[PDB]
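Some notes on the structure that comes next.
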Amino acid sequence: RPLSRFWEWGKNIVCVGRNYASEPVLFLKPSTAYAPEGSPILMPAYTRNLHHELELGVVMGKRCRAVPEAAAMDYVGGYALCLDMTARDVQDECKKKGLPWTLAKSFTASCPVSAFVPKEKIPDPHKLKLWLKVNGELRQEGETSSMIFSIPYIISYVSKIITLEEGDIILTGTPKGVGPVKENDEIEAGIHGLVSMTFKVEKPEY
Amino acid sequence: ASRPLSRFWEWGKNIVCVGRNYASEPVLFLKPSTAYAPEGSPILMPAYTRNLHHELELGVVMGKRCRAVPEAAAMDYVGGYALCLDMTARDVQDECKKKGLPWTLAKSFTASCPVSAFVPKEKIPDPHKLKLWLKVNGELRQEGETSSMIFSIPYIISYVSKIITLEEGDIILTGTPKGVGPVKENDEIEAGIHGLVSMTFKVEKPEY
Ligand SMILES: [Cl-]
Ligand SMILES: [Mg+2]
Ligand SMILES: [Mg+2]
Ligand SMILES: [Mg+2]
C-alpha cells in the first residue's frame, strides 16, 4: 500500500535502545502501537511513570534482507517522527528480572507518529534537528548528527537479524531530556523545517 | 481487500508469544511478521547461535479486531488455530536475561516461527482438549496436552488484548510443554496436533 499512510498497513516496528550520549539493542512494538496524529497517547493502567522519547523513524521503501551499509539507503522510502512511549517503572523491573520489555515498550498507542516525510525531502537524515514540548515548554532537543550508530548501519544490522518488509519502521533512539507525562498532558514535537505533530495523553475508554 | 485466514502468515502483522505456560501473570514477548516460516520454507539458523532450541506451541489466530476484551467474550474473537515452533537461540537468551536486555536476538530472528497450515475454529470446539507432538529425526522429544496449560486461552486473549490490541490475522503462541531441546543443520523436525494437522521443516543455514 502507499507509504503516505504506512502506519495503516505496515506490519512491524523495530526500535533501537540507546543511540545518543558496541552493537545496537533492538526491541519490537506491534503495529497497533501506531497512533497517527488525531489519535491519543494511551496510558496503560499498570504504570505510574510514562516517559516520552523523541525519535526519528526510518520507513522501509522496499523489502530489506541482510543488506550492506552502502546499499541500505536504497531500501529507505522515507521517515517519520515518533515517540517511543515508555513505561519507565516497568522497564526498570524488566532489566532487573531478565524479563522481556513488552509491557514497558510495546503497548497500544506506544508509537505516536507524524506524517510521512518522503526521503527526497531529507538529503541527509544525520543533519536533522528534533524537538519536543510538554504543555508548551521545551523538554527534548537533539541533533541526529550526534547519533552513535548511523542509520545505514542500523538498517544493515537489523536486516541481518530480521528481514524488514516495505512499510516497516525503525526507531533510531532518543536524545537527552526524556521525562514523565500524566493524564491530559499535551506533547508537541517536530523536525525543524520539515514536520510537526500534536498528541494528547489520555486514559483508555474500557 | 480481505485475505484468507488459511494464509494468515502471508498478511498477518503481529505475533505475540507467552513464556512459561506448562507444568502469576503470563510473560509476553513478540516476533516480527518475518519470523513466519510456512511449511515449505526452511528453519534458518542465525549465525550467532550454537544452541537453537525448538518449542512446540499451539497458536491462536484472531478473526476479528480485538481491543481490551473480557475473558467471557474472548473466544468470539478467534478465527482459528495453527501449530507453531517458537525457535529460540537459548545461548543468546541466557545472556539477554543476564544483562536485562530485550529478547529479540533470541526469539525474533528471521524464520524463527515455523507455522503449520491453518485450522478453522469449527474443527476445534475445545482448544484445551488437544494433544501436541514433536519429533527430531524421528525421536519423540516433546509431548503435551493443552488441558495442563496454566493460563487458559480466553484469559491469554483477554490479557494481551488489554495491553496490545490484536488485529485479524495476529497470532498468540500459548507456550510450550516439557521436552525442549537443541537442533542443528540438516535436522528434520516434524510435529503435529493429533488428528488435526502435521508439518515438516528442514534446519538450514541462510544463503545470506
Ligand atoms: Cl523483548
Ligand atoms: Mg508486527
Ligand atoms: Mg527509545
Ligand atoms: Mg515460547
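Chain A is numbered as in Swiss-Prot, which gives 5-25, 37-221 for the residues shown.
Header lists the method as X-ray crystallography, 2.2 Å.
Note: Cβ is positioned from N, Cα and C throughout, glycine not excepted.
According to its DSSP assignment, A:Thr189 (oxalate binding site) is coil. Summarising the annotation, Swiss-Prot assigns oxalate binding site to A:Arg22, A:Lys120, A:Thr189 and lists experimental evidence as the type of evidence.
Feature annotation from Swiss-Prot assigns Mg(2+) binding site to A:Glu68, A:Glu70, A:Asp99; the stated evidence is experimental evidence. Long-range Cβ contacts of A:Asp99 (Mg(2+) binding site) within its own chain (separation 6+, distance under 8 Å): A:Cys19, A:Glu68, A:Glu70, A:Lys120, A:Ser125, A:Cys126, A:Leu186, A:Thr189.
Secondary structure at A:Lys120 (mutagenesis position), taken from DSSP and collapsed to helix, strand or coil, is helix. Here the residue is the original one, but Swiss-Prot notes a mutagenesis experiment at this spot, A:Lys120 to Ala: Loss of both oxaloacetate decarboxylase and acetylpyruvate hydrolase activity.
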Cβ neighbour count (within 10 Å, all chains shown) around A:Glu70 (Mg(2+) binding site): 27
Where the model skips 11 residues between A:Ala25 and A:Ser37, distance between their Cα atoms in Å: 13
Local backbone state of A:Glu70 (Mg(2+) binding site), from DSSP in three classes: strand
In sequence order, those recorded positions of A:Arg22, A:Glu68, A:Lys120, A:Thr189 whose CB lies under 6 Å from ligand 3: A:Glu68, A:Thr189
Those recorded positions listed as A:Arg22, A:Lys120, and which of them has the most Cβ atoms within 10 Å of its own Cβ: A:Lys120
